[PDB]
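**Q** A single structure is presented below for examination.
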Amino acid sequence: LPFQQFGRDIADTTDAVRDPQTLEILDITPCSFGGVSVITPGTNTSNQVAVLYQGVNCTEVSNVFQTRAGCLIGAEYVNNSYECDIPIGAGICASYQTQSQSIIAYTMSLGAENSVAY
Amino acid sequence: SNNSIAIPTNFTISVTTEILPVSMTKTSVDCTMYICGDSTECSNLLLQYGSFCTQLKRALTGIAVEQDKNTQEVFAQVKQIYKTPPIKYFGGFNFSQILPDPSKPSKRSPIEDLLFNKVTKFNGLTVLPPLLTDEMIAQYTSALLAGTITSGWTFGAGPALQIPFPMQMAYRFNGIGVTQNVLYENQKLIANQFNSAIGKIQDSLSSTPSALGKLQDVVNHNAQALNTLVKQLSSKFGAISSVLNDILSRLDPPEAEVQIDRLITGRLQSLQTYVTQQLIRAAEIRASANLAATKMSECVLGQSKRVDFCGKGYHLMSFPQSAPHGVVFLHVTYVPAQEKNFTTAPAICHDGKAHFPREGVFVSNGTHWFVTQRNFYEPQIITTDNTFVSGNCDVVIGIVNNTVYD
Amino acid sequence: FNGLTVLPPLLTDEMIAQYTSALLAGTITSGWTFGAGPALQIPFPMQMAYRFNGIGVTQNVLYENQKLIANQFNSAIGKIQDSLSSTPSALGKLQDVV
Amino acid sequence: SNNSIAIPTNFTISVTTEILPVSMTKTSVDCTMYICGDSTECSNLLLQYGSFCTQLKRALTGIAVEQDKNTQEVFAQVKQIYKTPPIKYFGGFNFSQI
Amino acid sequence: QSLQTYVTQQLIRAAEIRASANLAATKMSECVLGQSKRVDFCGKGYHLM
Ligand SMILES: *[C@@H]1O[C@H](CO)[C@@H](O)[C@H](O)[C@H]1NC(C)=O
Ligand SMILES: *[C@@H]1O[C@H](CO)[C@@H](O)[C@H](O)[C@H]1NC(C)=O
Ligand SMILES: *[C@@H]1O[C@H](CO)[C@@H](O)[C@H](O)[C@H]1NC(C)=O
Ligand SMILES: *[C@@H]1O[C@H](CO)[C@@H](O)[C@H](O)[C@H]1NC(C)=O
Ligand SMILES: *[C@@H]1O[C@H](CO)[C@@H](O)[C@H](O)[C@H]1NC(C)=O
Ligand SMILES: *[C@@H]1O[C@H](CO)[C@@H](O)[C@H](O)[C@H]1NC(C)=O
Ligand SMILES: *[C@@H]1O[C@H](CO)[C@@H](O)[C@H](O)[C@H]1NC(C)=O
Ligand SMILES: *[C@@H]1O[C@H](CO)[C@@H](O)[C@H](O)[C@H]1NC(C)=O
Ligand SMILES: *[C@@H]1O[C@H](CO)[C@@H](O)[C@H](O)[C@H]1NC(C)=O
Ligand SMILES: *[C@@H]1O[C@H](CO)[C@@H](O)[C@H](O)[C@H]1NC(C)=O
Ligand SMILES: *[C@@H]1O[C@H](CO)[C@@H](O)[C@H](O)[C@H]1NC(C)=O
Ligand SMILES: *[C@@H]1O[C@H](CO)[C@@H](O)[C@H](O)[C@H]1NC(C)=O
C-alpha cells in the first residue's frame, strides 16, 4: 500500500523494504548459510576427508556432487550400490573404497534381491 | 448357567488399522547464529559466558541419530528384498490395495498414497533429511509384504520357505484354534470377506482424518516448538532493542555490554528450553518406535497369541504400510459370529467310565450328544477316537449318560 | 490457592468401578471370549478346565479336584484382603505418586 | 542326574497382587496469578518478558489430557457393560470378595 | 524459573505414568482378557486368571 515502507513475515523479521530514493519494493533474503559436516574414515586408515555443506546449493559454495542433504565435495559418486558405511543424507552414504583408494558416495543398498518361487 | 454353552457357527475376517509414530523431524541449531548472528563481539562475549553450545549441539545430534535408528529398527527387520510373483493369484485373496502399484512412479500402494496425501527459518535452524528416503521405506514395506504373502512367518526365523497362501491361512487358523478344514471349506467366503475389509480400510482412513491424528500431532508439535523459538528471538528480555545491529550501531561497547548480556541470557534460556522439550519428545518417540518394532516382529513376522496386541480378536495376519513419519498396521483377525446356545456336560458316562474330549466340548441338541471344536460348531459323533477315559463316573460332578461309539 | 487448581478426572470412581465390574462379569461368565468378540457363555468349571489345558494340565485333573481347587482359590482370595490390610507398604506406589 | 526326573503330584492355587499406577493429579497453573496476581505493572512487565505462560499452560493441558487417556486406555477395554447373574454360584468358587 | 522447573518435573513424572499406564493396559488385555503364556508377566507361576 502506498503508505507503508517495511514488510514483515510471520516470524516478525524484515522481509521487504521500499527504496527511499526510487520507490520500488525489494525482497531481502539472507545470503546462503548452512552447516559443515566433515566425512572421514579413521585417522589411522587415511587423512582424506570430504565436506558436506548442508542445505546449500552447490554453486553458492569426482570433485563436487549435489545431494539432497547438500553439496558434497571430495567424494566421487558411483552408480554401484553398497551397504551404508557412514550416513550422509537422503539415501546417500559415503565409504573409503579401493575398487583408486578414495572416498566414494553411493545410494545405499537395502539388501540382496530375492524372488521366492511361489 | 452351569449347563449351557454358546458356540459360534460363523465368523468374520476383520481388518483394523493401527497408526504408530516412528520418527520426528531432525533439527539442528547453530548457537552462535541464533544468539548473536554475525556480531563478532557478541560471539566473544558468548565464548566468555560458558560452554552450553557444545552441550546443546550434542543433544540435538543425539536426537537426530536417534530418529534414524528408530526408522532402521522399525523397518529393517528383513535382510533380503522379496518380490511377489508376477501372477498375482493367492487363492482369491486380493492384495492390490496393499501391494505397490507399478503405474505410479513412487511405487507405493494405494493405501500408502492415501496416507501420504492425508498427512502432509533461517536464524540458525536447519532440518536434516532422514537417512532413509520414502522410497526406501516403501521398499522395506514391499519386501515385508511379499515375504509374508509368499512364505508366511518363515522369512523372519530363517530362510524364506515358500508356501501356498491357503495353506498358510489354514495353519494360522490352526494357530487360533480352528481346524484347517474350516478354511478349506469356506475359502471363497473368507477371501470375499478379506477383500471387502481391505476395500473398506481405504474408505475408513479417508473418511476420518482423526485416524492419522498422531503423525500430524508430531508434525504440529515440532512446528510449534520451532515457531516459538523464532518468536522468542524477537523478545527484549529487558534490553532496549531486540536487534544486535541496532544495539551495536547506537551504543559504545562498554554500555552495550549489559544489553547484549540480557539478550544472550534470554536466548540461551529459550534454546535450552527447546532442547529439553525436544529430549522429552524424543523419549516419547523412542517408546512409540520400540512398540512399532515389537509389533512388526510379532504381528507381521509371525502370529501373536497376545490378546489385543495385534488388533481386536483372534489374530491371523498383519500388513505394514509406510506413512509420513510413522507406520500403519492392517491387522487381520478372526471374529466369531452367529453364536448358538447348546447344552454341555463335563464328561460322558459310558460302561462305568468317564469320558473327556481330547479337543473340543460336549454339545447336546436336546436329544443327542456330539463333540465340537471350541471356536466353531462342527458336531461329530462321540467316539473313542476323540475321547480319553482317565477316570471313573461317580467322582466327576455334572456327568451325563450316553454311548461312546467304537 | 494462589493460582494452582486441581481439575477433576473425567471418569469418576463409580465409572471405574462399573468398568471393573463389567470386566469381572465378562471374565467370570464368558471366559476370554468377550475380549475377542461376542460374549460366549460358558460354565465356570469348564472355563477353569480349559485354562488348565492351556498350561498343559488335562481337564480331568480339574474335574477330579474341583472342590479342592475351589477351596484353595477361596482361601487365597480371602487371604488377599488380610494381606492388603495388614501391610500399608503394599499400596506404596500409589501413595508415592500422590 | 541323567536318569532322574521330578514330577509334581499336587498343586496350589495362589492369588498374588500387583499394584500399578495409572494416572496422576491434573493441575493447572495461572502464570499471571502465581507470579504477581493483581499487580498490574508486574503483569505488564511479565508480558514484556516473553511468552512462557502459553507454553506452560500447553504443557499442563497436555499432561491432563494424557492422564484422562491413560485411564481410558486401562479401563475401557470392554464396549459392553456385562452384569453378573442374580444367582452367584460358579462351581464352588466364591467371588463375593471381588 | 520455579514454575518452569515445576512443569519440567511434571513432564518427566507424566512420562513415567504413561509407562505405568501402558503396562497396566497391556496386563489388562493379556492377563484379564485372556490367558498369558509369558513367564512372570501375569503373576508368579503358571497363569490361570
Ligand atoms: C531524489 O529524490 C527523488 C524523490 O522523488 C527521487 O525521484 C530521485 O531519484 C532522488 N535522487 C536520486 C539521484 O536518486
Ligand atoms: C540450487 O541447487 C539446485 C540443484 O539442482 C540448482 O538447480 C539451483 O539452480 C540452485 N539455486 C541457486 C543457484 O540459487
Ligand atoms: C549414474 O547415475 C547418474 C544419475 O542418474 C547418471 O547421470 C549417470 O550417467 C549414471 N552413470 C552410469 C549409468 O554409468
Ligand atoms: C446349577 O446351578 C443351580 C442354581 O439354581 C443349582 O440349583 C444346581 O444344583 C447346579 N447344578 C450343579 C452344580 O450341577
Ligand atoms: C456366514 O456368514 C456369511 C456372510 O455373513 C453368509 O453368507 C453365510 O451363509 C453364513 N454361513 C452360515 C453357515 O450361516
Ligand atoms: C481385485 O483384483 C483384481 C485383479 O486381480 C483387480 O482388477 C481389482 O481392482 C481388485 N479389487 C480392488 C478392490 O482393487
Ligand atoms: C441362550 O438362551 C438365553 C436364555 O433364553 C438367551 O437369553 C440367549 O439370548 C440365548 N443365546 C443364544 C445365542 O441363542
Ligand atoms: C440332534 O441330532 C441328531 C443327529 O443329527 C438328530 O437325529 C436329532 O433329531 C437332533 N435333535 C434335534 C432336536 O435337533
Ligand atoms: C448315569 O450316570 C450316573 C452317574 O452320575 C448314574 O448315577 C446313573 O445311574 C447313570 N444312568 C444310567 C446307568 O442309566
Ligand atoms: C550319566 O553320565 C555318566 C557320565 O560319567 C555316565 O557314566 C552314565 O552312564 C550316564 N547315565 C545314563 C543313564 O546315561
Ligand atoms: C493335595 O493337597 C491337599 C491339601 O492338603 C490334600 O487335601 C490332598 O489330599 C493332596 N492330594 C494328594 C494327591 O495328595
Ligand atoms: C462365600 O460364600 C458364602 C456362601 O455363598 C457366602 O455366605 C460368603 O459371604 C462368601 N464369602 C466369604 C468371604 O466367605
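The numbering of chain B matches Swiss-Prot: 708-827, 854-1139, in order.
Just so you know, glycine gets a Cβ as well, placed from its N, Cα and C.
Below, the features straight out of Swiss-Prot:
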- B:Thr716 to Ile: In strain: Alpha/B.1.1.7 (VARIANT)
- B:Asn856 to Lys: In strain: Omicron/BA.1 (VARIANT)
- B:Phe888 to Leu: In strain: Eta/B.1.525 (VARIANT)
- B:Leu981 to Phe: In strain: Omicron/BA.1 (VARIANT)
- B:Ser982 to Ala: In strain: Alpha/B.1.1.7 (VARIANT)
- B:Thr1027 to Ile: In strain: Gamma/P.1 (VARIANT)
- B:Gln1071 to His: In strain: Kappa/B.1.617.1 (VARIANT)
- B:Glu1092 to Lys: In strain: Theta/P.3 (VARIANT)
- B:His1101 to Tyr: In strain: Theta/P.3 (VARIANT)
- B:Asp1118 to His: In strain: Alpha/B.1.1.7 (VARIANT)
**Q** Using CB under 6 Å from any atom of ligand 8, narrow the variant positions B:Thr716, B:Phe888, B:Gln1071, B:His1101, B:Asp1118 to the ones that qualify.
**A** B:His1101
**Q** For B:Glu1092 (variant position), name the DSSP secondary structure in the helix/strand/coil scheme.
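**A** The three-state answer is coil.
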**Q** Taking B:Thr716 (variant position) as the reference, which of B:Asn856, B:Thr1027, B:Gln1071, B:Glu1092, B:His1101 (the variant positions) have a CA within 10 A of its CA?
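**A** Neighbours among variant positions, in sequence order: B:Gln1071.
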**Q** Given B:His1101 (variant position) and B:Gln1071 (variant position), what distance in Å do their CA atoms have, once rounded to a whole number?
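**A** Per the Cα atoms, B:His1101 (variant position) and B:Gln1071 (variant position) stand 21 Å apart.
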**Q** Need the DSSP three-state call for B:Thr716 (variant position) to compare against my parser.
**A** strand
**Q** Nearest by CA distance to B:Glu1092 (variant position): which of the variant positions is it, out of B:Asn856, B:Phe888, B:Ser982, B:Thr1027, B:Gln1071?
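**A** For B:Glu1092 (variant position), the spatially nearest of the variant positions is B:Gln1071.
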**Q** Hey, what's the Cβ neighbour count for B:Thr716 (variant position) at 10 Å?
**A** 12
**Q** Whole-number answer please: how many Å between the C-alpha atoms of B:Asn856 (variant position) and B:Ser982 (variant position)?
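**A** Taking the Cα atoms only, B:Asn856 (variant position) lies 20 Å from B:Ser982 (variant position).
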**Q** Within 10 Å of the Cβ of B:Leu981 (variant position), how many other Cβ atoms can be counted across all chains shown?
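**A** If we count other Cβ atoms within 10 Å of B:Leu981 (variant position), we arrive at 18.
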**Q** So how many other Cβ atoms are close to B:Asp1118 (variant position), meaning within 10 Å of its Cβ?
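**A** Total other Cβ atoms inside 10 Å, all chains included: 12.
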**Q** Across all chains shown, how many C-beta atoms besides its own are within 10 angstroms of the C-beta of B:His1101 (variant position)?
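**A** That number is 11.
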**Q** Taking the Cβ of each of the variant positions and counting other Cβ atoms inside 10 Å, which one has the highest number: B:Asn856, B:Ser982, B:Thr1027, B:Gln1071?
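**A** By the 10 Å Cβ neighbour count, B:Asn856 comes out on top.
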**Q** Quick one: of the variant positions B:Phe888, B:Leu981, B:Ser982, B:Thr1027, B:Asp1118, which has its CA closest to the CA of B:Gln1071 (variant position)?
**A** B:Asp1118
**Q** Restricting to the same chain and to sequence separations of six or more, state which residues have a Cβ under 8 Å from that of B:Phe888 (variant position).
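**A** Counting only residues 6 or more apart in sequence, the Cβ neighbours of B:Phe888 (variant position) under 8 Å are B:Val785, B:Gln787, B:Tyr789, B:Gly880, B:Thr881, B:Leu894, B:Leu1034.
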**Q** Between the Cα atoms of B:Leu981 (variant position) and B:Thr1027 (variant position), what distance do you get, rounded to the nearest Å?
**A** 56
**Q** Counting every protein chain present, what is the number of Cβ atoms, excluding its own, within 10 Å of the Cβ of B:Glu1092 (variant position)?
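**A** Around B:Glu1092 (variant position), other Cβ atoms within 10 Å: 12.
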**Q** Reported as an integer number of Å, what is the Cα distance between B:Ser982 (variant position) and B:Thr1027 (variant position)?
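**A** Each residue's Cα considered, B:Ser982 (variant position) and B:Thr1027 (variant position) end up 59 Å apart.
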**Q** In whole Å, how far does the CA atom of B:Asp1118 (variant position) lie from that of B:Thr1027 (variant position)?
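**A** Pair distance, Cα basis, whole Å: 41 Å.
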